[PDB]
Amino acid sequence: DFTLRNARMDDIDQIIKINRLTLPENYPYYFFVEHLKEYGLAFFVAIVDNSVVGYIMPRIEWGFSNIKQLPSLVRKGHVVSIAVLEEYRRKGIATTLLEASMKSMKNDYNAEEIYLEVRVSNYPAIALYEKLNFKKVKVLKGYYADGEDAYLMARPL
Ligand SMILES: CC(C)(COP(=O)(O)OP(=O)(O)OC[C@H]1O[C@@H](n2cnc3c(N)ncnc32)[C@H](O)[C@@H]1OP(=O)(O)O)[C@@H](O)C(=O)NCCC(=O)NCCS
């Protein structure tokens, strides 16, 4: 079994470890710290027996909607990074991390939409998001450093 709670400064070391092991976008320590201090209410970790096994790091924005056809200014929640240690996958951790972050984006930060970028090859992640009713709304060409395309996936809150 796992539990969720908001991330704390003392979680950052384990979060970075997870990020280093599971993702190619290896942000520096100060990046994690600033997102925790600025958007901490929507920054969650998953815990198994006192260890962090997953996390979701958000960014809160104000700007043009990426869902609406017309230029329209909205509050947006942006998933910067989400990862779960391999041993603890297929347990619903990412699903519950996203739900918790979404609820805070909506209630704490008045977000009207949530969105993220995902590698077009990232089959597990895409399945996750489509199950949570994210839609592929844009294709960011050459979004990743190696040139790989991203789907911009989004949904209203
Ligand atoms: C994507 C990731 C975060 C999902 O974590 P997770 O805790 O295993 O996800 P969940 O258990 O909540 O998944 C829920 C649903 O998503 C889908 N899904 C998740 N992983 C899948 C896979 N490998 N293949 C097919 N569907 C998958 C399934 O529908 C799953 O439902 P189910 O378990 O009942 O079959 C995880 O695989 C991961 O950390 N990958 C490496 C880092 C990464 O790519 N992060 C996302 C970048 S945008």
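All residue numbers given for chain A refer to Swiss-Prot; the residues shown span 11-167 in order.
For this deposited structure, the header notes the method as X-ray crystallography, 1.8 Å.
The backbone N, Cα and C atoms fix where each Cβ goes, and this holds for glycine too.
The Cβ of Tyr37 (mutagenesis position) has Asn29, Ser91 as same-chain neighbours under 8 Å, each 6 or more residues away in sequence. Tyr37 (mutagenesis position) carries neither a helix nor a strand DSSP state and counts as coil. According to Swiss-Prot, the feature substrate binding site maps to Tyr37, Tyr154.
Under the three-state DSSP scheme, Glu127 (mutagenesis position) falls in the strand class. Taken from Swiss-Prot, the feature Zn(2+) binding site covers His88, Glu127, and the record attributes it to experimental evidence.
In sequence order, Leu138, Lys141, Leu142 constitute the residues six or more apart from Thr105 (mutagenesis position) in its chain with CB-CB distances below 8 Å. Positions annotated as acetyl-CoA binding site by Swiss-Prot: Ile92, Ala93, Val94, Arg100, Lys101, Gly102, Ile103, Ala104, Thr105, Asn132, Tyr139, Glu140, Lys141.
As annotated by Swiss-Prot, domain 'N-acetyltransferase' applies to 12-167.
In Swiss-Prot, a published mutagenesis experiment is listed as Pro34 to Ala, annotated 20-fold decrease of the catalytic efficiency for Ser-N-terminal peptide, but almost same affinity compared to the wild-type. 18-fold decrease of the catalytic efficiency for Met-N-terminal peptide, but almost same affinity compared to the wild-type.
For the mutagenesis result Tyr37 to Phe, the note given in Swiss-Prot is Same catalytic efficiency and slight decrease of the affinity for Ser-N-terminal peptide compared to the wild-type. 3-fold decrease of the catalytic efficiency and 1.3-fold increase of the affinity for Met-N-terminal peptide compared to the wild-type.
The number of other CB atoms found within 10 A of the CB of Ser75 (mutagenesis position), across every protein chain shown, is 19. The note that Swiss-Prot attaches to the published mutagenesis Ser75 to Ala is: Has a melting temperature about 3 degrees Celsius lower than that of the wild-type.
According to Swiss-Prot, the experimentally introduced change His88 to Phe is described as follows: 2.5-fold decrease of the catalytic efficiency for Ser-N-terminal peptide, but almost same affinity compared to the wild-type. Loss of acetyltransferase activity for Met-N-terminal peptide. Counting only same-chain residues six or more apart in sequence, the Cβ atoms lying under 8 angstroms from the Cβ of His88 (mutagenesis position) belong to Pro68, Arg69, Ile70, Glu71, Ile124, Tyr125, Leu126.
Close to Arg100 (mutagenesis position) in the fold, though at least 6 residues off in sequence, lies no residue with a CB less than 8 Å from its CB. Quoted from Swiss-Prot, the note on mutagenesis experiment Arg100 to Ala is: 7-fold decrease of the affinity, with no significant difference in the catalytic efficiency. Same fold compared to the wild-type.
In the three-state DSSP reading, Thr105 (mutagenesis position) counts as helix. One mutagenesis experiment named in Swiss-Prot is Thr105 to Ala, and its note says 3-fold decrease of the affinity, with no significant difference in the catalytic efficiency. Same fold compared to the wild-type.
Experimental mutagenesis is annotated in Swiss-Prot for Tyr125 to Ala, with the remark: Same catalytic efficiency and 1.7-fold decrease of the affinity for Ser-N-terminal peptide compared to the wild-type. 1.5- and 2.5-fold decrease of the catalytic efficiency and affinity for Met-N-terminal peptide compared to the wild-type, respectively.
Quoted from Swiss-Prot, the note attached to the mutagenesis of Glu127 to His states: 1.3-fold decrease of the catalytic efficiency for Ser-N-terminal peptide, but almost same affinity compared to the wild-type. 1.7-fold decrease of the catalytic efficiency and 1.3-fold increase of the affinity for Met-N-terminal peptide compared to the wild-type. Under a cutoff of 8 A between CB atoms, and with a sequence separation of 6+ in the same chain, the neighbours of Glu127 (mutagenesis position) are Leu150, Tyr153, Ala160, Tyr161, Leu162, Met163.
Using a 10 Å radius centred on the Cβ of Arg129 (mutagenesis position) and all shown protein chains, the other Cβ atoms total 16. The note that Swiss-Prot attaches to the published mutagenesis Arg129 to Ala is: Slight decrease of the catalytic efficiency and of the affinity for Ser-N-terminal peptide compared to teh wild-type. 2.5-fold increase of the catalytic efficiency and almost the same affinity for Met-N-terminal peptide compared to the wild-type.
Swiss-Prot gives this note for the published mutagenesis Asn132 to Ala: 4.5-fold decrease of the affinity, with no significant difference in the catalytic efficiency. Same fold compared to the wild-type. The secondary structure of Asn132 (mutagenesis position), as reduced to three states from DSSP, is coil rather than helix or strand.
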Which whole number of Å gives the largest C-alpha distance between any two of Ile92, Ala93, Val94, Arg100, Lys101, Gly102, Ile103, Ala104, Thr105, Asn132, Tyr139, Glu140, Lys141, the residues noted as binding acetyl-CoA?
18
With the Cβ under 6 Å from ligand 1 as the test, give me the qualifying entries from the recorded positions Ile92, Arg100, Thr105, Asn132, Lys141, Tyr154.
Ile92, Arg100, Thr105, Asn132, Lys141
Alpha-carbon spacing, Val94 (acetyl-CoA binding site) to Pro34 (mutagenesis position), which is rounded to whole Å:
14
Tertiary neighbours of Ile103 (acetyl-CoA binding site) (same chain, Cβ under 8 Å, six or more apart):
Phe12, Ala56, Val63, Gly64, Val94
If we count other C-beta atoms within 10 Å, could you say which of the binding-site residues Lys101, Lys141 has the fewest?
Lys141
Of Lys101, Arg129, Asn132, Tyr139, i.e. the recorded positions, those within 10 Å of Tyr154 (substrate binding site) when Cα atoms are compared:
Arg129
